[PDB]
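Q: Have a look at this one before I ask anything.
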Amino acid sequence: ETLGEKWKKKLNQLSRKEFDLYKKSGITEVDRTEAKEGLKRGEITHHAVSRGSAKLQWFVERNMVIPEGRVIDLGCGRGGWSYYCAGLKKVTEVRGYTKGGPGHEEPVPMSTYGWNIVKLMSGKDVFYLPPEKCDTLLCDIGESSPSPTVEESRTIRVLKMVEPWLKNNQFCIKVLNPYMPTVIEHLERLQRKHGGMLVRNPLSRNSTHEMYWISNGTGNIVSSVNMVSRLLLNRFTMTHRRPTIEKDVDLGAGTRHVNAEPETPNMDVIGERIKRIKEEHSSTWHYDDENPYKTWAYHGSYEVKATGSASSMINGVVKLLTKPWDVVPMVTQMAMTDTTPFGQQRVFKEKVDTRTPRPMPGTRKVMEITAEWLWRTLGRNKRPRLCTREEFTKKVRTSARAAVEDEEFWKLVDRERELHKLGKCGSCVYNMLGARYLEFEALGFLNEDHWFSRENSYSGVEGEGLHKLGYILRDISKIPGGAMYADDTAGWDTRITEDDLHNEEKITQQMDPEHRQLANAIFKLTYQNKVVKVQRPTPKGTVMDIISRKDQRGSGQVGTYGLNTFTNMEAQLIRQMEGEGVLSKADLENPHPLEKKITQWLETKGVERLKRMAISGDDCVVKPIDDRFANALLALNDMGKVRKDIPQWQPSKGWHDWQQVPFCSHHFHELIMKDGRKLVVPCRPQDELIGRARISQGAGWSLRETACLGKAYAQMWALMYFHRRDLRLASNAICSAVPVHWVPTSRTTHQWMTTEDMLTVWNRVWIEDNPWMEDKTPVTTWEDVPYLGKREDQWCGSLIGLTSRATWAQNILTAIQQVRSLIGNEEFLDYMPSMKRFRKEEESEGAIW
Ligand SMILES: Nc1ncnc2c1ncn2[C@@H]1O[C@H](CSCC[C@H](N)C(=O)O)[C@@H](O)[C@H]1O
Ligand SMILES: [Zn+2]
Ligand SMILES: [Zn+2]
């Protein structure tokens, strides 16, 4: 009797209760909550039809199987494997086959990225199908059964059927019952003939002993099978082991054309940079032929060491205080950020590795026209200038702070600067410093002189602040016209065309020859051409790939916020023209459109249209003259700026209430104080704020560093989200647990980064320095500081009314004392009497006994 047979007997003895717990015991699975809800509501993009997609992902990213050419998916079912293979590089065609009908899953039509090459066919029994020419053979067919003898026959029948399909090509077939003796005989027979290796997938549940025969690998079958049996028999002991949860795969959307997909880069610009990297790492420099890069130019690779973590460090301070939110899924999801080399490749493929189609000649014309009009308007007063070393140093001080004191660092800059003056680049490489200074030296004037301030840009909101954004949107709502629209763009930086960059290049026309020659270098050598390093796992280890592309946008740049704000202002303007009827479908296709009607529209109506918008980076809020703006989608899509989570040809939905308008990941409320005065406060789903608070940027932070981080978020809540009952209570709880004298430190210098009394700060922010507050009468206590409506608060994710929150908020005194005990004998202060409940529980309970 084999080892596998002993496992089956134990599996059958388990009750239905014991079976369900052991099934997902210690395994790995993906969060299908958002996916299943989406498919239920009829969402056709970004989603995977089943868990098979991520199940097949585990093999590909480890190079166990590399799907090439025609891909045949025997037993596609829902089509989990097919839609995933569609988004792969070396795949040219995907064909699916499933029996379907009653009792069997039917193929689910999707519009994910690469759907156009996917061909799913129902009513196909693979056992009666003659083999076809394919460079990749996939099979996930196998039905489990309590009797191992039954699984034995079902496994062998599949093996005999998938055999003629394998002709020195990539493959990945599912083996239902690998532990049966007669099955192994066939496996060993097929191993000597087609090679490969049998591998167990961690995403497979413990209820099945299924293993997958991959093409790329080697090893002993008999040993590997028994190791799986020993594992499943070992997991019988420990059952309550929580399954490792991972993020599901984003299959994106849109059609895929393999012919016009690859990248044709320029070399004489970036070649010097590549050469220096190659010579530095000439020890292990090589060219990986199986690179997954599609729309990016692959140059080479070299061996490195692993960098990054699968999970993020949890701020223990706030976690001990936000106990009721330990059961909330949304809060947990925000700490599941994967930064491992495996994750870097997963993130790259799903969002970074895409190509935006070249805009129509007519559209390219209007974009150029509006750009020159916009730059001339932005520079009506301010003149472009060169930033200084003194400015750079001052902002750095307010390691990295030690690198500026090193004189050798500044001389390296000069050597790189003179190259830029010669139209050459050598050391400017982006990662997933000296280059950043050179950009600041040229384009830093946009932020320092505040080019995108509302006083100068009419639409921009740079330097205003979060607490003033709400008042801005309220003023916009007063402007007559249609509803307020606010569409978010899916991956803005990945949708910047080459035409968009050339329009941003026109700013150099207002610069001095010595400034212009340096600025054009930054645009041409660092923006319109760039080299990025990115980690990638290989069967030999971790390597660093060198890629390049001549468009899109670098996330970590100096002019990231600026240029995105500029182009977005341009993008929304064109859409209004389409809405008003200025630009027609013919005009966008016409390479020679009359600029008379466009210029006249900009010279006359152009100013007011800018006053109807509030734009910050990719986020934008537009209140057009009418609701024709909603159906204006021809130009917005042709520019490559496709909206997120919505069909490309579906009219946008606007709001006539400014309180429901989303902007900068926030909505705003207008509440009424006890004195009758009105305030406009920022707001967002409560699970997000707590989710951000329970994470800690970086790892290996001491208790003090985590406590100082906690106090920062705490005072942030007390200043911005005071209107929330749960957050204000948590804020005072943290401040009570965190030592008073300890200075809050984190990656900021906002208005909550001080040691002053927050009450006095609140009066300075919302009363003193508030231009929308005519009555400067100060507020003497937090009890006069208004909350949201209980109905309003609960809808925003509050937990008020629940037993868990009720138990917490009243037993908060214990958790605070617990934190204080861990810190030690230091000086604290009770922030709980700041609110009414504990103040009445101190004037009563205190005076009684
Ligand atoms: N004889 C047969 N011929 C073709 N398909 C069959 C078959 N017997 C079963 N199937 C199909 O095989 C599929 C196995 S489940 C497929 C899951 C797939 N990998 C995904 O990720 O969606 C079932 O959907 C079943 O309908
Ligand atoms: Zn350079
Ligand atoms: Zn709200």
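Following Swiss-Prot, chain A shows residues 2497-2894, 2910-2943, 2968-3284, 3291-3390, kept in their order.
Cβ atoms here come from the backbone N, Cα and C positions, even for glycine.
Just lifted these from Swiss-Prot, have a look:
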| type | residues | note |
| --- | --- | --- |
| ACT_SITE | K2670 | active site, for 2'-O-MTase activity |
| BINDING | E2927, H2931, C2936, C2939 | Zn(2+) 1 binding site |
| BINDING | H3202, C3218, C3337 | Zn(2+) 2 binding site |
| DOMAIN | 3018-3168 | domain 'RdRp catalytic' |
| MUTAGEN | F2623 to A | No effect on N7 methylase activity; 35% loss of 2'-O methylase activity |
| MUTAGEN | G2638 to A | 70% loss of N7 methylase activity; 60% loss of 2'-O methylase activity |
| MUTAGEN | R2650 to A | 40% loss of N7 methylase activity; No effect on loss of 2'-O methylase activity |
| MUTAGEN | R2653 to A | 40% loss of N7 methylase activity; No effect on loss of 2'-O methylase activity |
| MUTAGEN | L2672 to A | No effect on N7 methylase activity; 80% loss of 2'-O methylase activity |
Q: Compute the mean position of the Cβ atoms of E2927, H2931, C2936, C2939, which form the recorded Zn(2+) 1 site, and then list in sequence order the other residues of that chain whose Cβ is within 8 Å of it.
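A: After dropping the recorded site residues, what remains is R2928, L2930, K2935, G2937, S2938, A2970, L2973, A3056, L3060, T3061.
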Q: Just checking, which of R2653, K2670, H2931 (recorded positions) has the fewest C-beta atoms within 10 Å of its C-beta?
A: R2653
Q: For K2670 (active site, for 2'-O-MTase activity), identify the closest of the recorded positions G2638, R2653, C2939, judging by Cα separation.
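A: Nearest listed residue in space: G2638.
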Q: Please report the end-to-end Cα distance in Å across the unmodelled region of 15 residues, from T2894 to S2910, as a whole number.
A: 14
Q: Within 10 angstroms of the C-beta of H3202 (Zn(2+) 2 binding site), what count of other C-beta atoms is obtained when all protein chains are considered?
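A: There are 21 such Cβ atoms around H3202 (Zn(2+) 2 binding site).
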Q: Return the whole-number Å distance between the Cα positions of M2943 and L2968, the residues flanking a gap of 24 unmodelled residues.
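A: The answer is 13 Å, taken between the two Cα atoms.
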Q: Quick one: what's DSSP say for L2672 (mutagenesis position), helix, strand or coil?
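A: In the DSSP reduction, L2672 (mutagenesis position) maps to coil.
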Q: Work through the recorded positions one by one (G2638, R2653, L2672, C3218) and name whichever has its CA nearest to the CA of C2936 (Zn(2+) 1 binding site).
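A: Smallest Cα separation from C2936 (Zn(2+) 1 binding site) among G2638, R2653, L2672, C3218: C3218.
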Q: As a check: which entries in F2623, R2650, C3218, the recorded positions, place their Cβ less than 6 Å from an atom of ligand 2?
A: none
Q: Given the binding-site residues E2927, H2931, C2939, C3218, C3337, state which is nearest to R2650 (mutagenesis position) when distance is taken between Cα atoms.
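A: So, spelling it out, the nearest of the binding-site residues is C3337.
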Q: Specify all same-chain residues, apart from the site residues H3202, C3218, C3337, whose Cβ lies within 8 angstroms of the center of the Cβ atoms of the Zn(2+) 2 site, ordered by sequence.
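A: Other same-chain residues with Cβ inside the cutoff are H3201, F3203, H3204, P3217, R3219, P3220.
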Q: Please report the distance from the Cα of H2931 (Zn(2+) 1 binding site) to the Cα of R2653 (mutagenesis position), rounded to the nearest angstrom.
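A: Per the Cα atoms, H2931 (Zn(2+) 1 binding site) and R2653 (mutagenesis position) stand 67 Å apart.
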Q: I'm trying to understand the geometry here, so how far is the Cα atom of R2653 (mutagenesis position) from the Cα atom of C3337 (Zn(2+) 2 binding site), in Å to the nearest whole number?
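A: On Cα coordinates alone, these residues lie 56 Å apart.
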